[PDB]
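Here's the structure, in structure tokens; my notes come after.
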Amino acid sequence: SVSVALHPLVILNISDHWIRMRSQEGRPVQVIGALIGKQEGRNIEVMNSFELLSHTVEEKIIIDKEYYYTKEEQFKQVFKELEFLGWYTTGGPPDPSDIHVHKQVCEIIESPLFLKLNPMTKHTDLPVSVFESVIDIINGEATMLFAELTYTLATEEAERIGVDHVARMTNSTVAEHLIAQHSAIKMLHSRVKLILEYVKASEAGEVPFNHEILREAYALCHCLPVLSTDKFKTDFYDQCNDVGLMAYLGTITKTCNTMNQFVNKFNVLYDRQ
Amino acid sequence: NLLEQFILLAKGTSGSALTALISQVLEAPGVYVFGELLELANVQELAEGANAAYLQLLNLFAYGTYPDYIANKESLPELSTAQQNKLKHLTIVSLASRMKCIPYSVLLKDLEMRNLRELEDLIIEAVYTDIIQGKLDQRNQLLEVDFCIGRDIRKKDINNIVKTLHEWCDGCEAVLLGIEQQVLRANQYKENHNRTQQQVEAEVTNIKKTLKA
Amino acid sequence: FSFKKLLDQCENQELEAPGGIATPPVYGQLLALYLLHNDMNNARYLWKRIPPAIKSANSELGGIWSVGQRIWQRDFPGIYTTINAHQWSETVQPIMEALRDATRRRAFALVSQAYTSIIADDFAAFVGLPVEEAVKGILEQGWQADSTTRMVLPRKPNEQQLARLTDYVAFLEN
Amino acid sequence: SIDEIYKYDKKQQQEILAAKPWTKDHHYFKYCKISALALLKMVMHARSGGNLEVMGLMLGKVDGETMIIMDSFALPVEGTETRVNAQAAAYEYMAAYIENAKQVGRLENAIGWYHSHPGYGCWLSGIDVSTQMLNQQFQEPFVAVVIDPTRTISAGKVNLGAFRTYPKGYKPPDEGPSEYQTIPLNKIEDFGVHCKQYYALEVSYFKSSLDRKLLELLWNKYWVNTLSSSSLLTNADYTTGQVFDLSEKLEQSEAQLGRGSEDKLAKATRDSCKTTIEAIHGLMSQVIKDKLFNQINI
Ligand SMILES: [Zn+2]
């Protein structure tokens, strides 16, 4: 059980790989690639991901270890602090072919991860799923299977700006800033209102009484206000006063410029040369 | 989920078997919310008879505190060390639900601990149970809680939930309205300034044209 | 509240005037109101421009200026021993009582803010009351005191945030 | 279909390359399209470079009057803004990476080069202009891309510019828009000297159908980071540098006023306005966050 942090760059890489292969081959085909990231204690984070070269004989898939090693040297040349983490594929639920390829990959690292992306999906949530290998004994026979992990989307400023720009692709400045904040606050409002409705509907009586959801709603309601402490208030007011002083200096500079223009015009008009 | 198994195996039991099962589930590690067991019609019917003490104990463990147990020690049946530890953990959770920076004095008073080492060991155990996430500050005599689980709720508590969620929704709507108004004001100001500058330039051009002729 | 409006009314009545000279009751009310509000410069100039005939006709202006001089010298025992020397009939009594209360409050605040160890006799002189009850009543207010040395230890006591920022940005960007 | 642009036509590319129409004209290439993945990789690499500079290569194609970019790959250089290209390490790396990508399915060819100008705008300096001139003289087409990973974070919008130079001795006929760009004092002479030898193409971004679906699915979980950004803390050294540069420019403007290019006070005022507006935006974001979260006292 290790906490996993995902990066939208990995998902974009996988989707572009699949789209490119489908367009090149005329018909959809599954792709196999590798992941790259950093592990700190029990926190695994993925950052980038390249593609691996594979062949099929009979009904089995084999990965070119020579190509993998050349790519490993190439990526270590650039990303010095990054390391191998696992492999990724496109499809549905795991298959015996996936178990075979995982067994093949396990000869390289100790416990590689496994990422699965589903291009053809009908659900509402992201089709990305993360698995790890677990070896068990069932009915006196040794078999290694998959265990699903829970992943969180990692935070990065440049990544956030790039992803938002790509998703949006669209006459002031306050305008734009406030519009972005508005979109996010709108999402929050929607979600909190749907939760309040469920809670009110459950209280009046319209849906079966659920205890876990109501307890979690109580816990959520007990989390407000967030950080009402004196040290936080002092830090917040420090920031506010700093920005206020910067705005004061900027206003003074602008007024000095306007004053200079007025003085120039007055000197030109009311002087006899 | 041990509570699901305890509910499943509690269908046919009653009386002494029910009380023994209640004691076992209260002593069982890991389970910290007892809502469905209290919701059981059989358990709620246990009130009539001479075993209402066990129902009162279950109610105390669902919604209760160590000072409540101390005040009602005589009526309730005796509890073992594991049950007392669970009640202390639930007291810590109840305090952290309403206060996010708990002083040491109130914790010591509530849990009836004598030295700081016992209280800090208890808080460390509660943290390790993954039912409360926080840090201990010795210099200021504080415990700072980042996360605490939601304890059991009554039927009349949900009014507070709906009130708080209504307040949050109203705040979000007010913020959205303010953002819209500010955007409109900024755009209007920019367009007004541009129009005024253009008008002044046009007047200057007209004056120059009529003067140069 | 009840004194600011009276001060404004007296000021306007003096300004209009039947030829510059106002009635002596209005002069006394205005002087005592200036003393109450700690407008020492205004009171000093008001006394200077009072005609000598009005000064000689009414003797209460002399006592009022005695109170004013005691306030000007910042001599609290003088203020307290000069306030309780004369009286009138409802014209200046409530405002002089308010002045006494204001002087008491100001002395308390000054002693609290500009002292860490004050002899009990000096504190009693500053406040105005004699020593015994003042030392009795400081403790109920939280001020430490100790006998055989009489050294009292005084103790020292919105949705428009976005609008202003938007205004600043709109001005800077123009 | 939208994925049609992702189809690589070897015959059409060969025909276009062998029937070069950009020779007769000079401003032939006027539109520059970039895929979503290429833009994201460029931005993340420029950001992870830090304060130093990083440079890579770009793989794409051409469709008539426009230049399409599909992929981008970094090359090591140890970065650190070395003198120029490489101790031959990058010289081997480019060919090695292209050959390795050829046998996987990345069958497109190089179209330009990108690099970062962290904190001092998006333009081509003298050495950049010479490099692009040399590249276009022999291998055609080729486009330069300049990124500003620091101004991107500061302003909330990507600072990406695609440029192409002019042949030696060619004098372009006026037509200079020359929108204002803030540039520090130590890098203003190069920008002034080398400014008419290149022109900026109009840049647009595109993405595939699966990419659009995945992004619209990802927003449902990515909306948190917008509300938990706190951009006023991540960019403080940049603001300090901007204030230092602005103070130096103000000193120069005062010296010009005392003495006897034109009206440096206006440029200093514009720089101060930009910096202050960015700071106030960063503050009002936190004010909104406080109003949303800290006041909803249960
Ligand atoms: Zn450069």
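Shown for chain D, in order and in Swiss-Prot numbering: 24-283, 296-333.
Heads up, header says this was done by electron microscopy, 3.3 Å.
Using N, Cα and C of the backbone, Cβ positions are placed for all residues, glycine too.
Secondary structure by DSSP for the domain 'MPN' (D:55-192): 47 helix, 41 strand, 50 coil. Annotation comment: Swiss-Prot describes D:55-192 as domain 'MPN'.
Recorded in Swiss-Prot as a mutagenesis result, D:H138 to Q carries the remark: Abolishes ability to deneddylate cullins, without affecting the 'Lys-63'-specific deubiquitination associated with the COP9 signalosome complex. Long-range neighbours of D:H138 (mutagenesis position) (same chain, six or more residues apart, CB within less than 8 Å of its CB): D:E76, D:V77, D:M78, D:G79, D:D151, D:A167, D:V168, D:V169, D:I170.
The Cβ of D:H140 (Zn(2+) binding site) lies under 8 Å from the Cβ of D:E76, D:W146, D:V169, D:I170, D:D171, each of these being in the same chain and 6 or more residues away along the sequence. Residues annotated as Zn(2+) binding site in Swiss-Prot, with sequence analysis given as evidence: D:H138, D:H140, D:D151.
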Surrounding CB atoms that lie within 10 Å of the CB of D:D151 (Zn(2+) binding site), all protein chains: 20
Additional residues surrounding Zn(2+), by Cβ distance to the D:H138, D:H140, D:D151 centre under 8 Å: D:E76, D:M78, D:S139, D:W146, D:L147, D:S148, D:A167, D:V169
Listed recorded positions (D:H138, D:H140, D:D151) that sit near chain B [CB under 8 A]: none
